[PDB]
Every structure is written in structure tokens, then in C-alpha cells.
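Here's the structure, in C-alpha cells; my notes come after.
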Amino acid sequence: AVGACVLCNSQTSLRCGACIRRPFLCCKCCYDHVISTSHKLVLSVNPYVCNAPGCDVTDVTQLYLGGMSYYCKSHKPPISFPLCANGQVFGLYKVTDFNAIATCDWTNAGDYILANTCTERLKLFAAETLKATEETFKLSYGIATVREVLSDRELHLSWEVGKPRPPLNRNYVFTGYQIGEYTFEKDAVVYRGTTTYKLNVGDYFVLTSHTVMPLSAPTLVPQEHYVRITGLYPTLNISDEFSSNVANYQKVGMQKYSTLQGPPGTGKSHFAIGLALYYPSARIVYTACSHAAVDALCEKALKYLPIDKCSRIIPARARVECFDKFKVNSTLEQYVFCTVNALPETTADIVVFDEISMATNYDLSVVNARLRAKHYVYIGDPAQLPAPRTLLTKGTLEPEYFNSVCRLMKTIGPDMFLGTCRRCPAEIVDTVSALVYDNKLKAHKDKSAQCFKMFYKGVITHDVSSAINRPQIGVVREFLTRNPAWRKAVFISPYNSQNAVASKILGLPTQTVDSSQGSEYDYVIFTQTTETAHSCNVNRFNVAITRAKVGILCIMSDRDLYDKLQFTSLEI
Ligand SMILES: [Zn+2]
Ligand SMILES: [Zn+2]
Ligand SMILES: [Zn+2]
């Protein structure tokens, strides 16, 4: 019961018993917390509760020290001192932002703004409190039980009465009962078991509620600037392919950490792998939140780096299939590719943390705690999508609040910016450059004259709250009959239910905007589906149209984003 104050470090025996994370608070800080919030339970070796038999006074502001014990006003001896006096709470070794983080329910955007604008120690308290709240919320959902199994990919479910039903998308991962992790897609539902198992009737599924470990490391280590490249030894013979990044690679070696904003198709993986070639003896750990981001770095490394010095770290509790071409779980290979949640405790010359817009402060801290490195390079784009905030329902989370790295990129600017999009036709580049990049993103490709837009509101139906627009899919079907090259297009929309309908009617492969992030396709067909905050989000819109290498068709619901698209308009 002895520790350091989460607000000012001052040693104490006090912890707030009303806070879900029970943070250590020093006398001057514990007082400022109890006296300004509904939190009145204070914990020491023994709690601050009335020692008198049968008394239920637990409020610290109504308690006094009667010798060596604690008593309320009704039970205190004549010679007693109040626990709360002269701006402090009695304890050994004798905040407006801390109060809001400690008492908020994480359903408002302002709660996330505070968690990213507060002091460093309060960023860890906020990240731990938020993650713990997100887990206890998983318990609120009802259990799903198998009523009947139709096929190897379809079943019928029986839900728990009195408890709400979680959304049925790829985002919500269930645990079968331990028959492996399972996902569902919309009376027949589509099941996807991570482990192939003959679904038994009576078996049940629950969302995996995991224990939130405490955070110790900052989201960002303190910044250091050096006069020379430190702890890294550059090649003199550097491949022409990577010459464009030489100044940026030198910047990387002359700072403790560096941020790289890379818009779509500007060379983020190329930059990341080129760093290994520029500092050929450096041990580099490549990390990201998702298996897909880690695998994309592996694919790029497979092409430029010696395969024998690479290793893909995979947790024994395998959830999805991932990269197979490197030796698995060899922590000491020069190049280690691993998701944040699976990181071993190791050191490195450089840590490259990719797809930074998807990281949370919880992830930023975990990386600093598991990896001790000479240099940290954060790669991503605050104009792309953040990690879903399951509890957030009110307000929009702006990019400067996604995490500490995105906050830096949006306030002081990134240390490095990849300014030339090599993927997209110029119509797409020009649109997103003006939309989210302050006209700093340049097109490498010419206009393809295969980027089309159509303003068609159609009809919005809903599968619970996930939206469908059949008339927008009908417009796509008509377009496909006249444009056979587009037969190979990937269908993209902001909604899983829109994608499920489009899959049956069009037969095109399907992706939500969020799942398409990091991927590229020659042709993309996008149906906005609705005019909601979700489907109009500029970061989601940016990701949606930058998936295309050759052509894109956008069937739009929103006049604003439609008018912004620098595409050829189609009639009907
Ligand atoms: Zn303090
Ligand atoms: Zn508290
Ligand atoms: Zn009492």
C-alpha cells in the first residue's frame, strides 16, 4: 500500500477507493479529489472507514483520527483530528483534469480530448481507466446460444433476455464454449470460427472480457535531439530506390523519436524497410496494432531484407492467419515483426511503429514498456482512420486526439512528410490533397479519366443500425453492365450490411472503409449509403477513395463531399 501520486509523484499510502483503477493520490491531491467529486472512499493499509462497531461511515470528509483509528463525527473521541483539513487528507509522507478522467463514463468526445491534452502521467491514468471501462461494458451484453446449425458458414442464435445484443460485425469477437474465437455477419446469420469446429447445438458465445494491466511507461519517451547520428551506422552505398529518404533517415538517427506522416500510397512501407538498408547493422523491431499492418511490413521486408534475419512473432492464442515466410517466434532475429499486444520484452536500435492513427495511448505506453530502443519512428497518417472507441457515442473524435503521436503531428507538425502519392489517379490525389492535406499532397500519376461520381440518395433501410441502400447498389449494377472492365472492382461502403447486400447482388469482393485501410485495388466502387456523421467523416472518405490505383465510382448521398470530388459526373 505504498506508492507514488499519479498527479505530482509525492509519496503516500493513499489510493482512491472510488476510482476503478485505485490510483495513489498524495494528501494535497487526494483532498482536491474527494472534496470536488462523488469519490469519498480513501484506502491506506486499512480503509478510511469508521472503526466503531456496525458504523457505515466511509466518506473521508466525515471521518477523524481518534488516536491511531478512524471514527466518524458520531463516534470520535474528544481528542481527534479531521481526516480532511487545510487542503490535505491525513496519510504518511505529508487535479481538475484528474477529476474529470476519474469520474467520466467515456461516452463523450470531450473525455477523449482531455485524455490526450492532460499531463503525461494523467494520459496513462486515462488510458488504463478507459480500457478497464471498455472491458466491464463487455459484461453488459447478452449470451448467444446455438439454437440450430444450417451449414459450415451459417447458424441460428438464441439471445439472453434482459441484456442487449452486441453489434454483429467483424469488430465484435466472441469466444465459443473454449471452442475458439468466433465472429458473425447478418433469420440466418453467417458464422466465422477462428478454429474449425463442428458447431454443437447448445454451445454459447460471449465477448472476451480481458484484464487491463496497469501502465508504467509514457506514451512518448522524452524527446532528445542529437548533434550527430547516434547509435546507428549508415551505409555509404545506399540503393537509388531509397535515396529520396536519406535526409529523413539521418533525421531518424539524430532524434530519440520521429514522426512520419505518410498519406496513402506515398511510400510508408518503403520508408520503413529502407531504414533497415540505410542502417544495415541496426536491430529493428517493426510493430503495429493489427496483424494486417504487421504482415504488410513483412511483405515489403521479404523483398529487400535477408529472410534469415527476419522473424514474425505470433501469439500462441492465434486469432487470424498471418505472415508465413519468416521463422516464427525467434525474438533475437535482427528484424522482428510483431503486433503491439504480442511484443516480447526486448531492446532494439530502432523501433518502427506503423499505422499510428490506429494506436491508442494504451498501445503507445505498452510499446515503451516492452521495447527499450535508441530510436523510435512513428509512421502513419492522422488523416486516416483511428481505432474504434466502442464507448464513444456523443461527439466526434478529431485526429489531434487519436493518440499522443497524432496530437504532435496535428499541432507542431510531423518531423517528416511523404508528399507524393504514387498510387492514385490525379483526380483522387487532387481531391484528398485539398480535403485533408492542406494542398501538400502531390499526384505522381496523371488523371486516369476513370474516376466517376454520381449523386444518388436512393433509399436507406437498416439492419438494426447498420445501413443499407439497395437503390445505390442498383445504380452500381446498371453501371457494371455498361463498364465490363469494372467487373474486377472491389465494392466499398461505410456499412457491413450494405456490403452483405452488394455481395449477393453484384458478386464483387466487399470491404468496409475501415477494413480497406492499408489496401489498394485497381478499381473501387463506393456507395456512401447514408448522409450520417459516420459516412461523411472526412478521414473515412479520404481512406475510401484513396484505395483506387486506376478507377473509382462514387455513388454519393452527401452534396458537400460529392461537390468536392474532382471526378467526372455520371447521369441517371
Ligand atoms: Zn499529488
Ligand atoms: Zn477517485
Ligand atoms: Zn461511526
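Going by Swiss-Prot, the residues shown for chain A are 5325-5418, 5427-5509, 5518-5526, 5531-5916, listed in order.
The deposited model was determined using X-ray crystallography, 1.9 Å.
Positions of Cβ are set from backbone N, Cα and C atoms, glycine also.
Non-local neighbourhood of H5357 (Zn(2+) 12 binding site): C5340, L5349, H5363, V5427, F5430, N5431, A5434, each in the same chain, at least six residues away, with C-beta under 8 Å from its C-beta. Swiss-Prot lists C5340, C5343, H5357, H5363 with the feature Zn(2+) 12 binding site, giving experimental evidence as the kind of evidence.
Mapped onto three states, the DSSP output places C5379 (Zn(2+) 13 binding site) in coil. Within 10 Å of the C-beta atom of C5379 (Zn(2+) 13 binding site) sit 13 other C-beta atoms, taking all shown protein chains into account. Under the heading Zn(2+) 13 binding site, Swiss-Prot lists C5374, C5379, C5396, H5399.
Summarising the annotation, Swiss-Prot assigns ribonucleoside 5'-triphosphate binding site to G5606, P5607, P5608, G5609, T5610, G5611, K5612, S5613 and lists sequence analysis as the type of evidence. Mapped onto three states, the DSSP output places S5613 (ribonucleoside 5'-triphosphate binding site) in helix.
Marked as domain '(+)RNA virus helicase ATP-binding' by Swiss-Prot: 5581-5762.
Secondary structure at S5360 (variant position), taken from DSSP and collapsed to helix, strand or coil, is coil. Where Swiss-Prot documents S5360 to P as a natural variant, the accompanying text is: In strain: Omicron/BQ.1.1, Omicron/XBB.1.5, Omicron/EG.5.1.
What Swiss-Prot notes for the natural variant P5401 to L is this: In strain: Delta/B.1.617.2. Under DSSP, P5401 (variant position) is assigned to coil, being neither helix nor strand in the three-state scheme.
One natural variant catalogued in Swiss-Prot, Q5412 to H, is accompanied by this note: In strain: Iota/B.1.526. There are 17 other Cβ atoms within 10 Å of the Cβ belonging to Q5412 (variant position).
Here Swiss-Prot notes a natural variant, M5557 to I, with the remark: In strain: Omicron/BQ.1.1. The number of other CB atoms found within 10 A of the CB of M5557 (variant position), across every protein chain shown, is 12.
Under the three-state DSSP scheme, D5584 (variant position) falls in the helix class. Quoted from Swiss-Prot, the note attached to the natural variant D5584 to Y states: In strain: Epsilon/B.1.427/B.1.429.
Natural sequence variation is annotated in Swiss-Prot for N5592 to S, with the remark: In strain: Omicron/BQ.1.1. Sequence-distant neighbours of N5592 (variant position) (same chain, 6+ apart, CB under 8 A from its CB) are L5604, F5615, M5760.
In Swiss-Prot, a natural variant is listed as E5665 to D, annotated with the note In strain: Gamma/P.1. Taking Cβ-Cβ distances under 8 Å and a sequence separation of 6 or more, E5665 (variant position) has no neighbours in its chain.
Applying an 8 A CB threshold to same-chain residues 6+ apart, the list for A5692 (variant position) reads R5627, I5628, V5629, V5680, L5715, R5716, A5717, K5718. As a natural variant entry, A5692 to V appears in Swiss-Prot alongside the note: In strain: Theta/P.3.
Under DSSP, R5716 (variant position) is assigned to a strand (E or B) in the three-state scheme. Cβ neighbour count for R5716 (variant position): 13 (other Cβ atoms within 10 Å of its Cβ, all protein chains included). Looking at Swiss-Prot, the entry for natural variant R5716 to C says: In strain: Omicron/BA.2, Omicron/BA.2.12.1, Omicron/BA.2.75, Omicron/BA.4, Omicron/BA.5, Omicron/BQ.1.1, Omicron/XBB.1.5, Omicron/EG.5.1.
Mapped onto three states, the DSSP output places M5753 (variant position) in helix. Of all Cβ atoms in the protein chains displayed, 26 besides its own lie within 10 Å of the Cβ of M5753 (variant position). As a natural variant entry, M5753 to I appears in Swiss-Prot alongside the note: In strain: Kappa/B.1.617.1.
Spatially, by CA atoms, the recorded positions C5343, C5374, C5379, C5396, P5401 include one closest to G5609 (ribonucleoside 5'-triphosphate binding site), and that is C5343. In the deposited model, 8 residues between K5418 and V5427 are left unbuilt, and the Cα atoms flanking this gap sit 17 Å apart. Counting in whole angstrom, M5557 (variant position) lies 15 from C5343 (Zn(2+) 12 binding site) by their C-alpha atoms. Within 10 Å of the Cβ of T5610 (ribonucleoside 5'-triphosphate binding site) there are 21 other Cβ atoms, across all protein chains. For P5608 (ribonucleoside 5'-triphosphate binding site), the nearest neighbour among the recorded positions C5343, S5360, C5374, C5396, judged by Cα separation, is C5343. Take the mean position of the Cβ atoms of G5606, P5607, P5608, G5609, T5610, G5611, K5612, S5613, the recorded ribonucleoside 5'-triphosphate site; other residues of that chain with a Cβ within 8 Å of it are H5614, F5615, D5725, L5762, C5765, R5766, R5767.
In this structure, of the binding-site residues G5606, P5607, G5609, the smallest number of CB atoms within 10 A of the CB marks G5609.
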